[PDB]
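Participant: Starting off with a structure, shown below.
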Amino acid sequence: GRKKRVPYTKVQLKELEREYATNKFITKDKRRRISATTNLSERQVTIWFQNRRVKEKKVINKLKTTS
DNA sequence: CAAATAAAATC
DNA sequence: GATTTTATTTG
């Protein structure tokens, strides 16, 4: 546990981290691959990529134990 | 495309 | 209420 709000599909996040770790961002042909697998509309696939950038920032902020 | 705060949702 | 995780957002 140890979490607040719930996320979407673990498969989506997993593949998101996968492609993200490959470089940072990918082409439309690659995003479409993820979209077809997550049943997304392509557009939101690119949004989640940007969201991943703030995700890591949140982790670094938590790794402080100042509260 | 990128950094992200709002914002909802769980606690 | 606090944290966390996405959508709306402008550069």
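Note that chain A is numbered according to Swiss-Prot, with residues 320-386 shown in order.
Yeah, the Cβs are placed from backbone N, Cα and C, and that goes for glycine too.
Annotations per Swiss-Prot:
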MUTAGEN   A:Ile366 to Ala  Decreased DNA binding and transcriptional activity
MUTAGEN   A:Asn370 to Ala  Decreased DNA binding and transcriptional activity
MUTAGEN   A:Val373 to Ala  Decreased DNA binding and transcriptional activity
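Tell me about the setting of these features in this model.
Facilitator: Neighbour density for A:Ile366 (mutagenesis position): within 10 A of its CB lie 10 other CB atoms from the protein chains shown.
Taking all protein chains in view, 12 other C-beta atoms sit within 10 angstroms of the C-beta of A:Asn370 (mutagenesis position).
Secondary structure at A:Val373 (mutagenesis position), as computed by DSSP, is helix. A:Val373 (mutagenesis position) counts 8 other C-beta atoms within 10 Å of its own C-beta, drawing on all protein chains shown.
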Participant: Rounded to the nearest angstrom, how far is the Cα of A:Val373 (mutagenesis position) from the Cα of A:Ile366 (mutagenesis position)?
Facilitator: 11
